Amino acid sequence: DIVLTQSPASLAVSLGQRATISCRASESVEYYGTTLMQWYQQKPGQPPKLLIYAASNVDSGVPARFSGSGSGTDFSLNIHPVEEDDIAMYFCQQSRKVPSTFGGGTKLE
Amino acid sequence: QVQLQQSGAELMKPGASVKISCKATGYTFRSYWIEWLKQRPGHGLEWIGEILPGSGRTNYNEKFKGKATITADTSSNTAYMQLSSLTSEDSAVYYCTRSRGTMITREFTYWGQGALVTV
Amino acid sequence: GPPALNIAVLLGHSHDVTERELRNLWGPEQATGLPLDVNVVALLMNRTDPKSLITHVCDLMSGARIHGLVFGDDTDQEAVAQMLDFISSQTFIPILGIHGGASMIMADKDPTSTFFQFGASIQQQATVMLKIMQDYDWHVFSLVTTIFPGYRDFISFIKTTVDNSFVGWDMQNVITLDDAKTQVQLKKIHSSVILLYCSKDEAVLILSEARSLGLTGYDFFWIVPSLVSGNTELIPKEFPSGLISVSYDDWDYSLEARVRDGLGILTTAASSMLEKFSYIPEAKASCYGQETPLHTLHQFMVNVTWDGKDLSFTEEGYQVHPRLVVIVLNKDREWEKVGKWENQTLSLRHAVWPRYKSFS
Amino acid sequence: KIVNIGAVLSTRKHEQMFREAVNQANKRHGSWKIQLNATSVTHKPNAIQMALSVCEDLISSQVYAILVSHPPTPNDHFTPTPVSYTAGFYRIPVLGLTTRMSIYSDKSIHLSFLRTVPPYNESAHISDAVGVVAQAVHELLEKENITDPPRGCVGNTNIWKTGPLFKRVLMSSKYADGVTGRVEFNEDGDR
Ligand SMILES: *[C@@H]1O[C@H](CO)[C@@H](O[C@@H]2O[C@H](CO)[C@@H](O)[C@H](O)[C@H]2NC(C)=O)[C@H](O)[C@H]1NC(C)=O
Ligand SMILES: *[C@@H]1O[C@H](CO)[C@@H](O)[C@H](O)[C@H]1NC(C)=O
Ligand SMILES: *[C@@H]1O[C@H](CO)[C@@H](O)[C@H](O)[C@H]1NC(C)=O
Ligand SMILES: *[C@@H]1O[C@H](CO)[C@@H](O)[C@H](O)[C@H]1NC(C)=O
Ligand SMILES: *[C@@H]1O[C@H](CO)[C@@H](O)[C@H](O)[C@H]1NC(C)=O
């Protein structure tokens, strides 16, 4: 399979500037010109929500403050500005190889 | 609109088996794959298997092979998960998710509430 | 909201087709009348090997969910078609061979595969040859064949088609090769028309001997199928000026057009499958491991109409409306268009055969 | 010199039978002019795995012919199909040993197929097959303009130039002192 990794496990940022999260994979996930990487948001006690798919396309019905970019084996997601939305955990998922695998999560405060 | 709903909480003296349902009330139930996931107490997610109701094909994960059985009922629009031989490591929450067949990736869009089984 | 299809297109490098146009090919059609949506993944090859092909297909299957495959190359072999048939039978994918070695027709495909090709069969080639002969009032002819496979069915079809007209054919003889036993056979031919059936490497020798004995000139019409006139611009030193042959249309039928036609055929077949049973079949998980008995796309493409023209197939993998053309070897020593086959009647442009002289 | 002959068999003792048959074939004709060699593998359950194993194990050794038997368990009757396709790509003759099906007699689909058994004791057919191949090999190299077979199936896209010549030499052969009479082939590689 593909083994993901997220750093830092815990992040503490002030309200207003930005937040950055990185997720590096063990193997390349590119598939003929379309990198496969998804970002999720999971409030406590609730099922997660899809934010970014294909590592560069945002999802309709979400605030524009979320954005992600990256290619190859190193990927990142940056949100700006910081509001009362970024109080949940965030994950990264790859769909290049069956079975799919998720990250380890990352909290914010 | 597409909507998914699951059963309630579970509790059983160690050694029993559990069954969980997932109902669809917004689309053609026999056209899209249904996936099952496991979440432990806040340290990640896994992937068990998927079922296509239209054809009855099933695929599994080798870690959960021989432990979870996925069945479907095309009349009641219910997807059934059969866990057997519970141990102390089976206390987790499960979700039924279904994608949208319009993209090249394999993502998860619609999520059920989830049911917490306790041993 | 209906689902969408994922289609993989593999094309030869030496075709002057850019990779961007493959994924922007929906623009020219503007989705046309396609019932379903298609996501296209484009891969380019130069020359295929039995292991490279398998590796490419399995790598494609691992990445996503695949619903079809359009294959077209520049290598000229039948082993590529056999390999495509094997892969389709083993992975349950619809495959279309449109150009190159894949387009070459092969009989008796495996009944559990879903492989279809863009080409005309030997029976249809014989049909158009007989049509042109009848049109030019050549009611007397002779048959000269070799041990090359297919001669039995060629002869049988010739006879069966011959016996049933308001014309009244006058077939002469059937000479078969198995100068001490074939000298007799070459001494018993007088009819101007001579339908030959062999490979190129034997046709050159047979034709040279016939020329040296006196079977060439003003009134001696040699007609050969597409097997004897294959790769154009490879004309041997001894081919008489005035040959008549049949060949698939490579002058006005373009790769951009036939890829779009294949996409339309696949989309229509998948839409028909979804309408009847509410699921569209896909390929399995992976090549490496250890039978789709419900339904397959093998029955929903019996008749398929797309953009007016009827792109339907037959029960054996043949088209119903192949684009065959008629060619002649003119004085400048290259094949030239002389007639076109369409609908069920050829259309010649001379309507009285000019006189072609051979060998100066 | 060195000539490699490849086989795809059922068990591990058939490997030793093949090895001893070849070692005899070197003792019979003579030496110092041509030698022989034994390269063999077992069967594979997955057909794709079988084709990949052939392409990466037998062709890479520059084999001159491939012998294919049938597995002990008749799970599928069309076992030599991957071998036939992947070896007829390069026009390397393949000698079937036990399969009896009329489909393989069609020479338009399968290009380099022969079988020592008309399609309507494996240990015996192994001994008779090595005799016919090793007799034509000693016949063939006496002439000239003979080029070595391909090595590997990755960087090579062309066919064996003298491959068609080998089949005609192979077909036009009579093997004397056969275990089941003189092995002779008809116009389609049958008996
Ligand atoms: C089948 O094959 C076996 C093994 O090759 C044969 O056993 C030997 O056959 C040779 C040839 O006639 C004899 O010289 C040997 O003496 C045989 N072995 C023994 C131990 O006697 C066998 O004869 C073949 N025929 C059958 C039984 O199918
Ligand atoms: C063969 O074709 C591929 C296209 O997929 C190309 O990348 C490769 O360089 C080609 N090989 C040669 C030797 O030209
Ligand atoms: C062509 O296929 C369509 C598919 O629904 C069918 O309705 C129609 O009857 C077919 N045409 C003929 C002549 O059978
Ligand atoms: C040929 O054209 C006629 C005229 O409409 C049509 O009825 C017939 O179906 C066509 N047949 C073929 C084989 O194209
Ligand atoms: C014979 O044995 C090896 C392995 O079969 C073969 O590759 C080579 O041609 C020969 N090697 C020797 C030791 O002569």
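Going by Swiss-Prot, the residues shown for chain C are 30-207, 212-323, 328-397, listed in order.
Looks like electron microscopy, 2.8 Å, at least that's what the header says.
Backbone N, Cα and C atoms are what each Cβ position is placed from, and that goes for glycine too.
Annotated features in Swiss-Prot:
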BINDING   C:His44, C:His128, C:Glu266, C:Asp282  Zn(2+) binding site
MUTAGEN   C:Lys233 to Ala or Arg  Nearly abolishes inhibition by Zn(2+)
MUTAGEN   C:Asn264 to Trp  Nearly abolishes inhibition by Zn(2+)
MUTAGEN   C:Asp282 to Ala or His  Nearly abolishes inhibition by Zn(2+)
Below 8 Å Cβ to Cβ and six or more residues apart, same chain only. Which residues does that give for C:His44 (Zn(2+) binding site)?
C:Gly101, C:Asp103, C:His128, C:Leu288
Out of C:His128, C:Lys233, which has the highest number of nearby Cβ atoms, where nearby means within 10 Å of its Cβ, if these are the recorded positions?
C:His128
Just how far apart, in Å, sit the Cα atoms of C:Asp207 and C:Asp212 across 4 unmodelled residues?
12
Give me the Cα-Cα distance between C:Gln323 and C:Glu328 in Å, rounded to a whole number; there are 4 residues missing between them in the deposited model.
13
C:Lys233 (mutagenesis position) and C:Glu266 (Zn(2+) binding site), distance between Cα atoms, whole Å:
14
May I ask for the distance between C:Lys233 (mutagenesis position) and C:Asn264 (mutagenesis position), taken between their Cα atoms and rounded to an integer number of Å?
10
In this structure, which of the recorded positions C:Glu266, C:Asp282 has the fewest other Cβ atoms within 10 Å of its Cβ?
C:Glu266
For C:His128 (Zn(2+) binding site), what is the secondary structure by DSSP, using just helix, strand and coil?
strand
Restricting to the chain of C:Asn264 (mutagenesis position) and a gap of 6 or more, list residues whose Cβ falls under 8 Å of its Cβ, or answer none.
C:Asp105
Local backbone state of C:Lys233 (mutagenesis position), from DSSP in three classes:
helix
